[PDB]
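The structure appears below as structure tokens.
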Amino acid sequence: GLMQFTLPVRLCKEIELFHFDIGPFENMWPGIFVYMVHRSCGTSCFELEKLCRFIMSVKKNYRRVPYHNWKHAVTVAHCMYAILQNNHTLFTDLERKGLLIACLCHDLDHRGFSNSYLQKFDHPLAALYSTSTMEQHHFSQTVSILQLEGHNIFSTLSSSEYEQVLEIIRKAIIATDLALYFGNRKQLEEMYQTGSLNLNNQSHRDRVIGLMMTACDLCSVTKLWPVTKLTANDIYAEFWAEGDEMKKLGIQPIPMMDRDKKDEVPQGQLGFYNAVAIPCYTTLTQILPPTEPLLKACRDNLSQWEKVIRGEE
Ligand SMILES: COc1c(C)cnc(CSc2nc3ccc4ncsc4c3[nH]2)c1C
Ligand SMILES: [Mg+2]
Ligand SMILES: [Zn+2]
């Protein structure tokens, strides 16, 4: 009960900054997550015995893929940690509990393949879940792990609070489907500008949490340039493998997934920052002003990709 996690001084300080990288020491990632749960939520939110057993079952159910791996899970949870800490009063106790767990679980059992590849392959999961195929799977895997003996970290919630938290997690994980992000941000953009946005309206909160989930999921673009650049190698390693598998089905992949079009990556990154990233962190910064450091970091990284094209790197 009086057992805190503590981190080395550099980590204790840098973990509070949006641009923190969790490092290459896999064995420290669980403690980093527990540390974030303790400061964000409380040392009492979860029985440490059950939390530790939950964390290790979730870790085991991530696969050895270049990008959608256990490192990504903890990275996305840290970005959520930094949002929640810079917005102390805006979130309920149930939301702070649910959203870190949601982030840890959001890509459970990812195979390194998009919803599109599953549908064109005719993968069984595409028959079970017609839209947001992998994301419904991710939530399914979350429920399964919560129902293992000794793994139910929510056991001390009332029946209504248990139902509310699972519904927060479900919406949070579904929202990480990028196909849904575009319309969600447009709606939030309209609501903010016409002044109709109301954080006591549950359907409005849901939308805001959706956008926080996209922001954390894409947080690779908000790190320092060398982290952003080296993460992009992992992202394209998965995409180019999918492109190879499209060619095996006799389908030309989109250029993003065709390794024969490596040369156009810098131009592709520009489209992506302008169409997805910058819009995401701009609407988020309008709704939650203390998340501005994410928008600033994203714009710095857009400038670095502009420099790559102009042959300065
Ligand atoms: C996971 O989201 C991402 C992150 C964080 C960073 N980068 C990307 C890739 S964006 C991207 N869009 C395009 C369009 C054409 C194209 N031709 C050759 S590479 C390439 C692209 N890369 C994604 C999808
Ligand atoms: Mg995902
Ligand atoms: Zn993800």
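All chain A residue numbers match Swiss-Prot; in order, they span 724-1036.
Header lists the method as X-ray crystallography, 2.2 Å.
Each Cβ is built from the backbone N, Cα and C atoms, and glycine gets one as well.
Per Swiss-Prot, the feature active site, proton donor maps to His791; the stated evidence is similarity to another entry. Within the same chain, residues at least 6 positions away in sequence whose Cβ sits under 8 Å from that of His791 (active site, proton donor) are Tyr785, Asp830, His833, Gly835, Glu961.
For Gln992 (3',5'-cyclic GMP binding site), the same-chain residues that are 6 or more apart in sequence and have a Cβ closer than 8 Å to its Cβ are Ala955, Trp1028, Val1031. Under the three-state DSSP scheme, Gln992 (3',5'-cyclic GMP binding site) falls in the helix class. Annotation source Swiss-Prot lists 3',5'-cyclic GMP binding site at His791, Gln992.
Swiss-Prot lists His795, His829, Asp830, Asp940 with the feature divalent metal cation 1 binding site. Around the Cβ of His829 (divalent metal cation 1 binding site), the same chain contributes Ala796, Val799, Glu858, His861, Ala895, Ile896, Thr899, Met936, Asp940, each under 8 angstroms and 6 or more positions distant in sequence.
Under the DSSP three-state reduction, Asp830 (mutagenesis position) is assigned to coil, being neither helix nor strand. The divalent metal cation 2 binding site feature in Swiss-Prot is assigned to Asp830.
The number of other Cβ atoms within 10 Å of the Cβ belonging to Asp830 (mutagenesis position), over all protein chains shown, comes to 25. Here Swiss-Prot describes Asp830 to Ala as a published mutagenesis experiment; the accompanying note says: Loss of activity and of zinc binding.
Here the residue is the original one, while Swiss-Prot reports the published mutagenesis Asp830 to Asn with the comment Reduces activity 1000-fold.
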Relative to ligand 2, which of the recorded positions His795, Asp830, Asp940, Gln992 have a Cβ found under 6 Å from one of its atoms? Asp830
Neighbour tally for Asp940 (divalent metal cation 1 binding site), based on other Cβ positions within 10 Å of its Cβ: 22
Cβ within 8 Å of the divalent metal cation 1 site's Cβ centroid: which residues qualify beyond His795, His829, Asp830, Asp940? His791, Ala796, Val799, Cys826, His833, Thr899, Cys939
